[PDB]
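**Q** There's a structure below that I have some questions on.
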Amino acid sequence: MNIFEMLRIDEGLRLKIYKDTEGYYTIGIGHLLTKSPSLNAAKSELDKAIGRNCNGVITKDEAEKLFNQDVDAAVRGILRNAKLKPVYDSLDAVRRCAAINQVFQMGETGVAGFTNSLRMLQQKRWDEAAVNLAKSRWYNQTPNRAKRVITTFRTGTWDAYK
């Protein structure tokens, strides 16, 4: 397992524009296009991202290209955030994948309310961190995925993704 295999399992792969768990236009491996409810605005964002007029459809190679960019951008973002970098740098490589997964799904603003969980993770109080992470809109709206990510933060293993 690695961050790409993990996110591929959590996000799936679809080559035509679809709406994500929050009802937002997305494509590929969880590439969010826009939070706009207008399909034409999402098509414009897709064309801008791929570099050609896609008519709402892309190829597997294009999906994987956006995925690599999105994972890379997630990591680089974490490193530029003064609240997230120290906790991230304190983690082992497996738990860092859980952190990237979280940010990939909810964005840095989405992780802003996780201050207490973050502190427990930096303290390596793993069971307590896991309990706190589940007291969230994140866990309640996507419990199966959150349970996998939380187990990864709790154990530092890939047991939840086999």
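The header says X-ray crystallography, 1.5 Å.
Here the Cβ of each residue, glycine as well, is placed from N, Cα and C on the backbone.
For the mutagenesis of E11 to Q, Swiss-Prot gives this note: Complete loss of activity. The structure shown keeps the original residue. What Swiss-Prot notes for the published mutagenesis of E11 to A, F, H, M or N is this: Complete loss of enzymatic activity. As annotated by Swiss-Prot, active site, proton donor/acceptor applies to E11, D20, with the evidence given as experimental evidence. For the mutagenesis of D20 to A, N, S or T, Swiss-Prot gives this note: Complete loss of enzymatic activity. The structure shown keeps the original residue. The mutagenesis experiment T26 to H is recorded by Swiss-Prot, whose note states: Facilitates transglycosylation more effectively than hydrolysis; covalently bound substrate. According to Swiss-Prot, the experimentally introduced change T26 to E is described as follows: Complete loss of activity at neutral pH; covalently bound substrate. One entry in Swiss-Prot concerns the mutagenesis experiment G30 to A. Its note says: Almost complete loss of enzymatic activity. For the mutagenesis result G30 to F, the note given in Swiss-Prot is Almost complete loss of enzymatic activity. The enzyme is destabilized by 1.5 kcal/mol. Swiss-Prot lists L32, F104, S117, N132 with the feature substrate binding site. One mutagenesis experiment named in Swiss-Prot is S117 to V, and its note says 50-fold decrease in enzymatic activity. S117 to F appears in Swiss-Prot as a published mutagenesis result, with the remark: 10-fold decrease in enzymatic activity. Quoting Swiss-Prot on the mutagenesis of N132 to M or F: 2-fold decrease in enzymatic activity. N132 to I appears in Swiss-Prot as a published mutagenesis result, with the remark: 5-fold decrease in enzymatic activity.
So where do these features actually land, and what's packed around them?
**A** Secondary structure from DSSP puts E11 (mutagenesis position) in a helix.
Sequence-distant contacts of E11 (mutagenesis position), defined as residues of its own chain at least six apart whose C-beta falls under 8 angstroms from its C-beta, comprise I29, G30, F104.
Following the DSSP three-state reduction, the secondary structure of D20 (mutagenesis position) is coil.
Neighbours of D20 (mutagenesis position), defined as other CB atoms within 10 A of its CB across all chains, total 18.
For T26 (mutagenesis position), other Cβ atoms within 10 Å of its Cβ number 22.
Secondary structure at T26 (mutagenesis position), as computed by DSSP, is strand.
Around the Cβ of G30 (mutagenesis position), a 10 Å sphere holds 22 further Cβ atoms from the protein chains shown.
Counting only same-chain residues at least 6 apart in sequence, those with a Cβ under 8 Å from the Cβ of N132 (mutagenesis position) are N116, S117, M120.
Neighbours of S117 (mutagenesis position), defined as other CB atoms within 10 A of its CB across all chains, total 23.
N132 (mutagenesis position) carries a helical DSSP state (H, G or I).
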**Q** What is the interatomic distance between the Cα atoms of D20 (mutagenesis position) and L32 (substrate binding site), given in whole Å?
**A** 8
**Q** Can you see whether DSSP assigns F104 (substrate binding site) to helix, strand or coil?
**A** helix
**Q** Using all protein chains shown, find which of the binding-site residues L32, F104 scores highest when you count other CB atoms within 10 A of its CB.
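**A** Answer by Cβ density within 10 Å: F104.
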